[PDB]
Amino acid sequence: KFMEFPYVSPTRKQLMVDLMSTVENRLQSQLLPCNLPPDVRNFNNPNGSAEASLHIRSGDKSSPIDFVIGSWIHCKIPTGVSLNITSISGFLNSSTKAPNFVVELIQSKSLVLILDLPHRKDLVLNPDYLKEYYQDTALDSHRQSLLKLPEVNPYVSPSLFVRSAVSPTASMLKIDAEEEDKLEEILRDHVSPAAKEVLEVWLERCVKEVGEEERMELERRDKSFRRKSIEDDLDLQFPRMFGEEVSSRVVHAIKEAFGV
Amino acid sequence: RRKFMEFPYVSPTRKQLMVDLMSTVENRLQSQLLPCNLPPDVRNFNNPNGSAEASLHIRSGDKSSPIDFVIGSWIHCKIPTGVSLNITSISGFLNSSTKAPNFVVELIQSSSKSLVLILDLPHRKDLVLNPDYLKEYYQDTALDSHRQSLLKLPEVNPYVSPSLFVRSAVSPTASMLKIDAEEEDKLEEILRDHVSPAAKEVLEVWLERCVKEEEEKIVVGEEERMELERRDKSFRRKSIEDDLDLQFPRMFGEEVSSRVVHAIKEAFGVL
Ligand SMILES: C=CC1=C(C)/C(=C/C2=NC(=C3\c4[nH]c(Cc5[nH]c(C=O)c(C)c5CC)c(C)c4C(=O)[C@@H]3C(=O)OC)/[C@@H](CCC(=O)O)[C@@H]2C)NC1=O
Ligand code: NA
Ligand code: NA
């Protein structure tokens, strides 16, 4: 089961369930049921070194939603330590210009947070967009509030594309606690409220209530992001984690959902 | 009274860096740049009351150049709190006859405590839509190495601009940094031994990879050229209203400001 998040802490799992529940409850009427094959919703490497679940609901064509994607990945690296990734993303279609949503936690007392509403128009060409969705919404405050904590530092992605893809208000953070319980405290009292308010902004100001050429560029740009990210993050790493057989079907199903 | 290349009010090392950079720009772009033709009262100007002083140096590219213009400035302002604002900047702007990145180096000090460095080749295409542009100009170059190198210094920390627009306009490899300025001798060392080589090396990439006195083509395609022109125009208009319209009348008075802002607007082609 997806919602059981069985390889992460109770605090982290609770955050992911709260988030996914909010997404599914608020967008009930505009979300289709998950149409992924059973062997793509829950899968593993034949050798047992990695395990993952995938939850994708397409949006209704008359809604602003392309799809929502939730995932957890567990990989036992040969060394003995486990990589746990938990993520929820929201993708909007070309009927709206509004930003996307992403929350991602990557953990090997150390943890990377990616929390953002990624822009879907060029911010330099379109400063009104920047004002509407980021300046008027106080999204930057979450980044700043988190950084005040001694164990929270900036995370600078090795991917220049990831750096370019996220908004100027993105919380790209590395959390380095002295113990496990300190990190857990940060998750419940700081990360959790932050992720929940960013989600609220997305639902109310982005999803909630266009130019012919504007939509054409939206799809072109949307596709460029999805295609490139899949190339960078999936094409090499999934065959490694799960084996070529399991990867081929899963990535095919992901590509189909992403429309690439 | 004080001229552009005199860089008054700043430390000897800050002056030297700015002199070195502008001299290199002009010397290396001899086949590109027309003489400065700003009138004397736009080249050097001040608030009549003495509270602010500035100098402006603009050289436009010739008709057939990829260079739109290069612009140098220094600004000194006496803030009513008794501290002084000192800005020194050099920017290279390319026109729509090339897609290649721009060049910027800025040093900003408004308190005794910290010197802010902005050092970048700002991108001129959407990097998400155009990942090939991202690879060509930022991945394939060593631009990020300079940011990493500078950041290793104990006195150097990330600078996060209050302007979301500034954050969006700089490249993913930009050195946006804040340098501890309490120890004067240390700041000089950081400027001389680390910031100076980095800025010169970033300029070198711009000169050789962006301006590229090579096959002066590609002839930029119709659609590409028009998008460059629109995005360039948007950036410039926005930058001026954020940093010039809302500050220059206050610093220099309406008389001097209207004159200087006009000249800047003319060079930027938003006039
Ligand atoms: C790619 C090119 C450039 C980029 C990316 C760029 C960025 C930044 N410059 C800022 C500022 C700034 N710059 C100038 C010089 C100047 N600007 C123009 C046009 O724009 C002209 C024509 C001239 C001189 C003739 C002044 C006066 C001035 C400020 O007052 C302001 C500032 O620091 O307040 C204390 C910062 C704004 C946000 C922040 O506070 O972080 C930010 C770091 N500045 C670029 O030129
Ligand atoms: Na911190
Ligand atoms: Na440092």
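The numbering of chain B matches Swiss-Prot: 49-319, in order.
Recorded method for this deposit: X-ray crystallography, 2.0 Å.
Every residue gets a Cβ built from N, Cα and C, even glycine.
For the mutagenesis result B:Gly140 to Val, the note given in Swiss-Prot is In acd2-12E13; spontaneous spreading cell death lesions. DSSP assigns B:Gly140 (mutagenesis position) to a strand. Under a cutoff of 8 A between CB atoms, and with a sequence separation of 6+ in the same chain, the neighbours of B:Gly140 (mutagenesis position) are B:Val73, B:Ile115, B:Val118, B:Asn150, B:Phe151, B:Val152, B:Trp254, B:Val259.
Cβ contacts within 10 Å of B:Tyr207 (red chlorophyll catabolite binding site), excluding its own Cβ and spanning all protein chains shown: 17. Marked as red chlorophyll catabolite binding site by Swiss-Prot on the basis of experimental evidence: B:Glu154, B:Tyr207, B:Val208, B:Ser209, B:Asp291.
Counting only residues at least six positions away in the same chain, the Cβ atoms of B:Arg172, B:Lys173, B:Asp174 sit under 8 Å from the Cβ of B:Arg279 (mutagenesis position). In Swiss-Prot, a mutagenesis experiment is listed as B:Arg279 to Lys, annotated with the note In acd2-6; spontaneous spreading cell death lesions.
Here the binding-site residues are B:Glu154, B:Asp291, and the one ringed by the most other CB atoms within 10 angstroms is B:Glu154. Site extent for red chlorophyll catabolite: the farthest pair of Cα atoms among B:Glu154, B:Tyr207, B:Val208, B:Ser209, B:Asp291 sits 18 Å apart. Under 8 angstroms separates the C-beta of B:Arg279 from a C-beta of chain A, among the recorded positions B:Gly140, B:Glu154, B:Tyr207, B:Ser209, B:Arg279, B:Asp291. The C-beta environment of B:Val208 (red chlorophyll catabolite binding site), restricted to residues of the same chain at least 6 apart in sequence and closer than 8 Å, consists of B:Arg215, B:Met224. Among the recorded positions B:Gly140, B:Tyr207, B:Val208, B:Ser209, B:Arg279, B:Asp291, the residues whose Cβ lies under 6 Å from any atom of ligand 1 are, in sequence order, B:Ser209, B:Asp291.
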